[PDB]
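> Got a structure here, written out as structure tokens. Questions coming.
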Amino acid sequence: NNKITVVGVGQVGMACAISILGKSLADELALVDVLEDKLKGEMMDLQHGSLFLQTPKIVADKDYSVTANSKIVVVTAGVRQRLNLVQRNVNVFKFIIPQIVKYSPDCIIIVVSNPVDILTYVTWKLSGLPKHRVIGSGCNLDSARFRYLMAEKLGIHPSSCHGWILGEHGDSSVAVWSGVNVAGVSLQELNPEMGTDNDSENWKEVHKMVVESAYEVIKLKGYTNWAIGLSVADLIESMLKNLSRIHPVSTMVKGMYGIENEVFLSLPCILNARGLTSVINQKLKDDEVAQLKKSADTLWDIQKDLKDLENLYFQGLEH
Amino acid sequence: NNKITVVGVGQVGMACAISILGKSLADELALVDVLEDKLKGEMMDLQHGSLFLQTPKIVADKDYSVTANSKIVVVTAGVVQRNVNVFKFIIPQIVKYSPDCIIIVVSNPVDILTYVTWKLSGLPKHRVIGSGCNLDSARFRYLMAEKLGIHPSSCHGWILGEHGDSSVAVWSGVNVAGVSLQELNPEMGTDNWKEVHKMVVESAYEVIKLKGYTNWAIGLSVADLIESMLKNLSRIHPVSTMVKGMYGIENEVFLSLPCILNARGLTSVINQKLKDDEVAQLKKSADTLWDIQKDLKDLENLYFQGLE
Amino acid sequence: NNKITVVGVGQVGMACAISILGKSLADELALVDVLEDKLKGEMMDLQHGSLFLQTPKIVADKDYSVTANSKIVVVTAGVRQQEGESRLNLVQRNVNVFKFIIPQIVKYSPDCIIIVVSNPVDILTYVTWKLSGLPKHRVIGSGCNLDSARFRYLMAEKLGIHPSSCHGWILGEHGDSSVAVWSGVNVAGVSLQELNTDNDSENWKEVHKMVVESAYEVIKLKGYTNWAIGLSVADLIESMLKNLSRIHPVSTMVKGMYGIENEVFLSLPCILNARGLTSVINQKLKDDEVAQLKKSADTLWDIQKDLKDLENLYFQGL
Amino acid sequence: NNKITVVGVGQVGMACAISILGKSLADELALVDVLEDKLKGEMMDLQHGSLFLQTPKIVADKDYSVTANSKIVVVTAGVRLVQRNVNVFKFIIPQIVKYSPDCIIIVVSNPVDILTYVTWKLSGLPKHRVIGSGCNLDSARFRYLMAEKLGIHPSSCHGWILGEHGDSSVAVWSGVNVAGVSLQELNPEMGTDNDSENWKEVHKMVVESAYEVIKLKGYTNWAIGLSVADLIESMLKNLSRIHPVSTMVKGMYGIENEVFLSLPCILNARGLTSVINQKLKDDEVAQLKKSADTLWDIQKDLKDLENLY
Ligand SMILES: NC(=O)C1=CN([C@@H]2O[C@H](COP(=O)(O)OP(=O)(O)OC[C@H]3O[C@@H](n4cnc5c(N)ncnc54)[C@H](O)[C@@H]3O)[C@@H](O)[C@H]2O)C=CC1
Ligand SMILES: NC(=O)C1=CN([C@@H]2O[C@H](COP(=O)(O)OP(=O)(O)OC[C@H]3O[C@@H](n4cnc5c(N)ncnc54)[C@H](O)[C@@H]3O)[C@@H](O)[C@H]2O)C=CC1
Ligand SMILES: NC(=O)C1=CN([C@@H]2O[C@H](COP(=O)(O)OP(=O)(O)OC[C@H]3O[C@@H](n4cnc5c(N)ncnc54)[C@H](O)[C@@H]3O)[C@@H](O)[C@H]2O)C=CC1
Ligand SMILES: NC(=O)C1=CN([C@@H]2O[C@H](COP(=O)(O)OP(=O)(O)OC[C@H]3O[C@@H](n4cnc5c(N)ncnc54)[C@H](O)[C@@H]3O)[C@@H](O)[C@H]2O)C=CC1
């Protein structure tokens, strides 16, 4: 079978669930949340439209037993957008991550909750699963937003546009301008001043707008959901169909790019049935690798004092 | 060539939008609403996922000039507490900008608002249709699949009449694998099968009681009607249409009937006997549109409004 | 791992493979054939289109090692009908071919669902079931799934609607003695049997004869039939690999049913999912339908009881 | 509506037809061929499977009156150095524009670069409506060879093969890249005789893989069938995607002759919106001019009574 579990019947979870059923990727959809009513309501609503889909079974319950033998588990629980956010979201992940592995040992966890980069490391610690099976959303949407900003810029489809945004999902995202190209035309060679301050084509602004556009939409409708459901389902299609496609997702970066701390950052990785086949370790400019080490230093700065990651009880360890 | 305009960016509004984009049906998505912030925010979110879709352009604006030359217009806007006051502002404007178009009314009651849309638009009958009992039929086929352990597609059930209660369920048409389920149980739907029919009616009431609104079930059915129409498949669907002169009905009412849907809209309606107890429920539906809309407000927007 | 193997790179086989890749039902497509050049030729030709497909691995080799751990095996190998040949004439030839390809499939794919396409499908599904040793719920034949597709299309152009909106069920033997259950023929729930051998409506019985003559006509025109059957095979695979639990008219074991007394494979409405054939709908047909249904089984076993290749011992009796 | 005509019901012809039906692109498929039996048999075969398709009408006839009001016409008719197809194109191309002038013609018959030019003259249609198969298939074969050696999906590794559809092709090594990194940057000897990875042999296999297919099974079928289906989808949906189709190169890259060469172009409902003028290297522009020089000499033997207007 192809069982997929969605922990979160909110705006991002339902957008993800509707994208899974729209792609016929799952034969058994499992919805898990803490709201009894909202959980049963979204399940029945999805079940009523099961005639127009190809997912026979759609089970949903608060007990994680309905998630048994799931291939992929998409975690969308928590609260939206700061050390406060990560402190309270790891509080939720502490009660749901160990329960997912208890019923779905051979699954692939997809962390969506923000901060993704941090919560993916939190998920990898409490789950005990290999790092190649714990993948986070990361900059898979940052590259989609960047590729769309270039689509309406040149007048072509985002498919023909190729722009890679890596690093940390947020303002500290790295824009590898050497890979920005369409139709095999490296635009960095047309404009050698790409990314710097003295740039005719302010690509620095369109790079910043990738983070702004995410912040803006949260001001107008109050959230973001559709761009992720399509991005999350796009990752599962690469994984379930064994396509072995390269995607910029958050992965264990320690030991790569001169970083020594156990953190998760977005990098190109191949996705098949097993999860992360390999993590592309390309060569970046001196300034691009600077943010990779700086953001990882800031990421580890938070996770090192996360007392929700306690594997042992000997915690008279006050400081 | 395949421009689709969705009026309303609410729950049902975006449910059809994400379902239309999930099917590569429209090369142009136009969203309209009164709340420009939610209207602009929802459009920008769908745009960020353009890489994973096959729609070149997604536009949105309060002005209806952005909905010009649309092949399909889905009306999902809505607030005796009827929605004609809102319909008088959203309907005359879509036809002004896209005359040659097809209308899919979704606001409740579907059978009532679809008639006001046809009157305010002046378009023919085949181009003004509503969801009707297409969702009630899908809900009914799921209950048969849940009890029989098969797929709703392999199941076959036809719910007609009004959207919700007072709906008709043809028991002679209920069948699976060609086997008429009424033949195995001659006393089907009579003194259990009527609860299954009433469960369709109350399956929605439970949804709004839990999550507060019906969302994805309707959005998927609207995309199913759009696919069968934009592809000229000429498929049969139980949509709400004008049924004057059929089954002893002599009033301009809109009821759910099995109709053929394609690029020209509602070309034909399926002729059926419906026994005798079922034919009455269609005439018993004289409380819809008649009795209700005979005390209408103003199904014609006039500039003389120094009123209140 | 949704691995699919296609035995036979002929017209029907290639039409099945192109339909499987079109729907992205398999992540690993294995091809097996005796013609090694054509086998390797069709592989590279399909592999060049990997850019527009969703199947990463496309392997092909005459040895059945490339078929290990296959979920569904579509068998299209054998000799083809020729002009005005009879479907019951290609038996001794394709049964001898099935003698060397069916056992080899189970050796490398013990847990798999075999789909028989080679004609006569009703006879060879029985030969496969006996040669493979797998349960009857996993040895499924094409049956009348295509016969119903051609029937529901003929009534589609007649009523001006889509074949999907049409609802017709053709059961029995795939070919001449097909049983057209007119009691189940309906459109939008309206059983079009309002008309009630002669008049029908205009002739709601020539359409059945057209389903039988359609196969011969296409063979007389282009020489074979591959596209129509190729799409029907993909429809059955989609119902299995996706656990759709949909009802299809496929050939299955029908003993005990309709008074049939000996092991015979006939087409009946069956529910297909990941487990294969999980249920068979036993309708209550008219006395004329069960008579033609049973008659098709009498002639079927008559040809199966003498086949000198399913002999596992040394039967020198003539 | 989205009517599509496929001229020729042969192997390559039916590979496209079965591909357009598998994507629900057109609502009416029209087949045209000279053989009555094969044309009618292939038509009824597709009609029998109408249940599993989203195509209502499927027609076929000898006269081109059945192809009236078509949006895209795929010309895959001819014979698999002696141009026996320009004679056949004389009797079929004018018939297409006579019953459906407002359309887009996709040439598939080989030599495409020679026949797409022949189509452009007989049809008299704008250059943005005459499409040739070009190196879009050569790019798919090239991207697969990169995926075969890297263990990834062909859609993840990007490569652009331009020039002629055949032996004299151009591999823009400056456009090859996987995961956003320039493969030429990793190995600067890409394309030269000092290649550490022998990429010139990979380019040679692209123009030789088609030879192997015709040697094993006798013809190339499904590779081109899926390629044309990808170009039609980028057009019928106005996706505005960049594809290396065969287009005119007169004026650009210094060629002052009217020839057709494979170059990346934006495909949408109109056909060709733009033709990318990539700044190629010296050895690449030389081949694009050397091939265009000899190709015009091939299409200078217009003494099959074409001789311009
Ligand atoms: N990586 C990305 O691109 C983005 C990530 N997100 C993430 O989605 C998350 C929230 O999902 P949203 O739909 O935006 O808001 P939401 O208010 O709908 O929260 C999602 C669900 O989590 C539930 N929940 C909280 N704790 C739970 C627990 N212990 N067990 C089960 N359910 C629990 C809530 O009931 C809710 O239904 C946030 O962390 C947010 O950052 C959303 C936008 C962008
Ligand atoms: N046909 C069916 O089976 C179903 C019926 N519905 C109907 O759909 C309608 C909307 O349902 P929801 O989306 O869940 O409520 P909603 O409040 O989330 O969306 C309704 C939309 O109307 C907009 N609106 C109101 N007046 C407008 C105007 N003059 N112009 C533009 N936009 C206007 C509001 O912005 C709103 O977004 C209701 O009438 C409801 O009864 C809901 C589910 C299924
Ligand atoms: N069940 C059904 O509904 C249908 C039945 N069919 C059947 O499909 C069959 C195939 O028709 P075609 O592909 O057009 O003729 P074909 O001449 O292409 O034969 C198919 C393949 O069998 C191969 N073959 C022969 N012995 C083999 C072996 N031992 N191992 C592997 N491959 C072997 C040949 O190389 C060939 O490529 C016919 O027997 C026909 O009756 C056709 C239409 C529908
Ligand atoms: N661009 C590319 O990469 C490809 C090039 N091709 C070309 O496509 C052409 C056909 O290839 P195949 O289908 O495998 O050979 P084929 O002999 O099977 O089909 C060619 C069709 O032309 C028909 N025909 C001849 N004159 C006609 C006319 N005046 N009107 C209508 N039909 C006519 C024949 O009946 C035949 O069916 C060849 O020229 C070949 O070089 C083949 C594969 C791909």
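The chain as shown is numbered from 1 upward.
Looking at the header, which is where the method is noted, we find X-ray crystallography, 3.0 Å.
Placement of Cβ uses the backbone N, Cα and C atoms for every residue, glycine included.
Residues annotated as NAD(+) binding site in Swiss-Prot: D:11-33, D:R80, D:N110. D:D33 to A (Swiss-Prot position 53) appears in Swiss-Prot as a mutagenesis experiment; the accompanying note says: Abolishes interaction with MP31. Quoted from Swiss-Prot, the note attached to the mutagenesis of D:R80 to A (Swiss-Prot position 100) states: Abolishes interaction with MP31. Look at Swiss-Prot and you will find D:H165 tagged as active site, proton acceptor.
If you look at the structure here, what lies around each of the features I listed?
Secondary structure at D:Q11 (NAD(+) binding site), as computed by DSSP, is helix. Remark: D:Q11 (NAD(+) binding site) has D:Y219, D:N221 as non-local neighbours, by Cβ distance under 8 Å and separation of at least 6 in sequence.
Same-chain residues at least 6 positions away in sequence with a Cβ under 8 Å from that of D:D33 (mutagenesis position) are, in sequence order, D:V7, D:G8, D:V9, D:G10, D:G13, D:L39, D:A60, D:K62, D:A77.
If you take the C-beta of D:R80 (mutagenesis position) and look for same-chain residues 6 or more apart in sequence within under 8 angstroms, you find D:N110, D:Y219.
Annotation note: D:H165 (active site, proton acceptor) sits in a coil segment as assigned by DSSP. Counting only same-chain residues six or more apart in sequence, the Cβ atoms lying under 8 angstroms from the Cβ of D:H165 (active site, proton acceptor) belong to D:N110, D:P111, D:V112, D:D113, D:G132, D:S133, D:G134, D:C135, D:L137, D:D138, D:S246, D:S262.
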> List which of the recorded positions D:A15, D:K23, D:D33, D:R80, D:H165 have a Cβ under 8 Å from any Cβ of chain B, in sequence order, or say none.
none
> Between D:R80 and D:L81 this deposited model leaves 9 residues unbuilt; compute the CA-CA distance across that break and give it in Å as an integer.
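Unmodelled segment endpoints: Cα atoms separated by 12 Å.
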> Which recorded positions, if any, among D:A15, D:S19, D:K23, D:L31, D:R80 have a Cβ under 6 Å from ligand 4, given in order along the chain?
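Listed by sequence, the hits are D:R80.
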> Counting across all protein chains shown, how many other Cβ atoms sit within 10 Å of the Cβ of D:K23 (NAD(+) binding site)?
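So the Cβ neighbour count for D:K23 (NAD(+) binding site) comes to 19.
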> Can you tell me how many other Cβ atoms are located within 10 Å of the Cβ belonging to D:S19 (NAD(+) binding site)?
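Other Cβ atoms within 10 Å of D:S19 (NAD(+) binding site): 25.
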> Taking 10 A as the limit, how many CB atoms besides its own sit near the CB of D:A15 (NAD(+) binding site)?
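Counting Cβ neighbours of D:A15 (NAD(+) binding site) within 10 Å gives 27.
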> Per residue, counting other C-beta atoms within 10 angstroms of the C-beta, which of the binding-site residues D:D27, D:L31, D:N110 reaches the highest number?
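The most densely surrounded of these binding-site residues is D:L31.
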